[PDB]
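Only one structure is covered here, and it is reproduced in the block below.
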There are 4 protein chains.
Amino acid sequence: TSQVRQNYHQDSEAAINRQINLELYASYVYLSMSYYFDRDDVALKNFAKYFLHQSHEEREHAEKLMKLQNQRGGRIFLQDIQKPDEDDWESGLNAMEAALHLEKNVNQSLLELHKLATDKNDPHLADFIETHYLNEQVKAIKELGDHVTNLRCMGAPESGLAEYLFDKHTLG
Amino acid sequence: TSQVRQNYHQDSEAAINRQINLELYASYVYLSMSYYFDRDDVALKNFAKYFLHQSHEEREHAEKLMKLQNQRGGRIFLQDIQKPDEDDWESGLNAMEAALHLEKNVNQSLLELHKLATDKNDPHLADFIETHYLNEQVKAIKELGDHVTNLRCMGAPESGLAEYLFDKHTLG
Amino acid sequence: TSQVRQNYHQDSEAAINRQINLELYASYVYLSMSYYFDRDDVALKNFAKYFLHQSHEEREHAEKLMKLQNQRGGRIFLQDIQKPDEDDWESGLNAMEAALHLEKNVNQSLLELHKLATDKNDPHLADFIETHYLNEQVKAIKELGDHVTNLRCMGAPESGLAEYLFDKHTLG
Amino acid sequence: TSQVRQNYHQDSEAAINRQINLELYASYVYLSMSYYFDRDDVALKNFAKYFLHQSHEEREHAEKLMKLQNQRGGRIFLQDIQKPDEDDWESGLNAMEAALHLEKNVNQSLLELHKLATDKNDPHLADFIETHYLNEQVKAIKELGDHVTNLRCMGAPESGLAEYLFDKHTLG
Ligand SMILES: [Ca+2]
Ligand SMILES: [Ca+2]
Ligand SMILES: [Ca+2]
Ligand SMILES: [Ca+2]
Ligand SMILES: [Ca+2]
Ligand SMILES: [Ca+2]
Ligand SMILES: [Ca+2]
Ligand SMILES: [Ca+2]
Ligand SMILES: [Ca+2]
Ligand SMILES: [Ca+2]
Ligand SMILES: [Ca+2]
Ligand SMILES: [Ca+2]
Ligand SMILES: [Ca+2]
Ligand SMILES: [Ca+2]
Ligand SMILES: [Ca+2]
Ligand SMILES: [Ca+2]
Ligand SMILES: [Ca+2]
Ligand SMILES: [Ca+2]
Ligand SMILES: [Ca+2]
Ligand SMILES: [Ca+2]
Ligand SMILES: [Ca+2]
Ligand SMILES: [Ca+2]
Ligand SMILES: [Ca+2]
Ligand SMILES: [Ca+2]
Ligand SMILES: [Ca+2]
Ligand SMILES: [Ca+2]
Ligand SMILES: [Ca+2]
Ligand SMILES: [Ca+2]
Ligand SMILES: [Ca+2]
Ligand SMILES: [Ca+2]
Ligand SMILES: [Ca+2]
Ligand SMILES: [Ca+2]
Ligand SMILES: [Ca+2]
Ligand SMILES: [Ca+2]
Ligand SMILES: [Ca+2]
Ligand SMILES: [Fe+3]
Ligand SMILES: [Fe+3]
Ligand SMILES: [Fe+3]
Ligand SMILES: [Fe+3]
Ligand SMILES: [Fe+3]
Ligand SMILES: [Fe+3]
Ligand SMILES: [Fe+3]
Ligand SMILES: [Fe+3]
Ligand code: NA
Ligand code: NA
Ligand code: NA
Ligand code: NA
């Protein structure tokens, strides 16, 4: 057993390894979305920048979970990072909708992790999740919902003028 | 023979003279496009500025080829600069499409020049073209494609509001 | 066909997609190595920092290839990022040796890509690889070789004092 | 009853008084360790500084618990601060091992306090412990584990050169 390990259940250690993979996956999804908007036949540079920023932030979140695993004396076991479920993200609105869905899935996983930590009486882990993950997730979901609403209200995706102006005025 | 000339084939010298003319031609096409957008019945000032900038950049590219010809001990032979194929460029979208076509033609010529340099085992000339021309061309073609995509998606040329807003938000 | 595509062979497009995956893989290997050195039973913070920096640099290299694919009018097709071949990297020396092996594999792939570009008379792609990848690779391989030499000469891995002092004085 | 007291169980008040004593004890242990390293026949000045800093930090932690007791309307009851279990700490490695053991004992006490707060439905107390104590403890335990690992790997305590160089390069 690691000399630092204390009050850290095997199930929690495994769940942290799963969460590391999920954050790396989210990073990859956002990377894919970013470069879709960089295509010459899409060409929405601020959508591209927005999703690239999200990509980098998710990588930072994964690295913080890796640090946590080592802090608690668990052992990191990495898994393949699955490629995303689309190659072509169709439109600004469709990508924002897919990001909203992704973030709600990540939140669900984090809520299950918090429940596990609480069930195993691991308040350090529970607080780590609350402090560094849960409000970030709520903020991200709210922002994506706001973006979806505006794009729909503006007439996307059928109005290409809508996506163009949203790219300039909200994401720029 | 020039005291500096070394490993510089007559065919390469001739091809550089042709490329000088083609860059000067491109400069003239962009000059024409610029002042079309300055007409009182067109009046898109940022289209005008964008194409004037491209005009000046093409002139700089021609001057760099003239410098190259002298650096290698070739002799510059200038030719007439043909007037462009249109007087009236019709719309912002149509001008961007014509610029895309022009840039792909210039790129084709540069690729043939590179092939000639390679065939004549002239690595200085090949590298000059790669370093100062080929990625600039790829970037210019990508940018023009991006512009064409956005104008089409926004509803140009039939939507005059589209060209107006593109002039303000992308070219401004 | 993409409106920007010119002189860009289908085989080159596919090879760029493979190279994107390989750079993302390398990023993941370095991420794994970094956090191995962050374990409480390893605890070499400058090894950890060195490999994290390499991880981030490889991600940047992958993103530049994605940009290239779009610049040329190819289409990005992402693939799974395979997990690394080890979970436990054993020692500072062993990790440096594995990084050297990885970098030589990436270089081999880049050299094959350059050969393909040359065979398809794609000087833009050949120059992109030369300018942004080939000397970076030679520098990285030389640095890793230097590190391996010093660790071996100092008595690693059996001398834990050697790895400690290398962490402080070379990587710090 | 104190005019401020609300939702503050007698058992929680008593547990806070015990925790105040334990933090003061930890401060005293670190004070002892610090001045052991200041002996002329030990003479490791950065070990001495490291443990003196920990001593002062533990005192600050005790004072914050005293403030908490008063904030909640409990009453501070101080107890003797027991002298440490050693006078002679033997070596840098042995002191680091004893500090690791101490910090895990303090963490265990804090985890029991959190469980008590949760069992008495005192979320203010639970959050106070999580926010100001639990991650600090995890960080301290991880750091001490890292130090123990490095000293052992370097050949301490039998290698006096190891302790000397660790004092200079890690603690300096
Ligand atoms: Ca445990
Ligand atoms: Ca367990
Ligand atoms: Ca596990
Ligand atoms: Ca997994
Ligand atoms: Ca798969
Ligand atoms: Ca699929
Ligand atoms: Ca599918
Ligand atoms: Ca499908
Ligand atoms: Ca909390
Ligand atoms: Ca000659
Ligand atoms: Ca000749
Ligand atoms: Ca000639
Ligand atoms: Ca001519
Ligand atoms: Ca004529
Ligand atoms: Ca004519
Ligand atoms: Ca005509
Ligand atoms: Ca005509
Ligand atoms: Ca082609
Ligand atoms: Ca082809
Ligand atoms: Ca392909
Ligand atoms: Ca692949
Ligand atoms: Ca696999
Ligand atoms: Ca394997
Ligand atoms: Ca294996
Ligand atoms: Ca094996
Ligand atoms: Ca070159
Ligand atoms: Ca030294
Ligand atoms: Ca009360
Ligand atoms: Ca009570
Ligand atoms: Ca009491
Ligand atoms: Ca007591
Ligand atoms: Ca006593
Ligand atoms: Ca005693
Ligand atoms: Ca005793
Ligand atoms: Ca004794
Ligand atoms: Fe996340
Ligand atoms: Fe997220
Ligand atoms: Fe040009
Ligand atoms: Fe040009
Ligand atoms: Fe690389
Ligand atoms: Fe590399
Ligand atoms: Fe404490
Ligand atoms: Fe402490
Ligand atoms: Na943005
Ligand atoms: Na402009
Ligand atoms: Na370093
Ligand atoms: Na110190």
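By Swiss-Prot numbering, chain C shows 6-177, in order.
Including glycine, each Cβ sits where the backbone N, Cα and C put it.
Taken straight from Swiss-Prot:
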- C:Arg23 to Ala: Abrogates interaction with NCOA4. Fails to localize to punctate lysosomal structures (MUTAGEN)
- C:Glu28 to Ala: Reduces iron binding and oxidation rate; when associated with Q-87 (MUTAGEN)
- C:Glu28, C:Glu63, C:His66: Fe cation 1 binding site (BINDING)
- C:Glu63, C:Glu108, C:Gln142: Fe cation 2 binding site (BINDING)
- C:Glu108 to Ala: No effect on iron binding but the oxidation rate is severely reduced; when associated with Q-87 (MUTAGEN)
Taking only the recorded positions C:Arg23, C:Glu28, C:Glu108, C:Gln142, which have a CB closer than 6 angstroms to any atom that belongs to ligand 4? none
Neighbour count, 10 Å Cβ-Cβ cut-off, for C:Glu63 (Fe cation 1 binding site): what number do you get? 24
Counting other C-beta atoms within 10 angstroms, the emptiest spot among the recorded positions C:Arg23, C:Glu28, C:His66 is C:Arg23
Taking the mean position of the Cβ atoms of C:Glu28, C:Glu63, C:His66 as the Fe cation 1 site, which residues outside that list, in the same chain, have a Cβ no more than 8 Å away, listed in sequence order? C:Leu27, C:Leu29, C:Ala31, C:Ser32, C:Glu62, C:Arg64, C:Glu65, C:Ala67, C:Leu70, C:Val111
Residue pair C:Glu108 (mutagenesis position), C:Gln142 (Fe cation 2 binding site) - Cα distance, angstrom, rounded: 7
Which of the recorded positions listed here (C:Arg23, C:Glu28, C:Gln142) have a Cα atom within 10 Å of the Cα of C:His66 (Fe cation 1 binding site)? C:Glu28
Nonlocal neighbours by CB distance (under 8 Å) for C:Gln142 (Fe cation 2 binding site), same chain, sequence gap 6 or more: C:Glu108, C:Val111, C:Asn112, C:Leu115
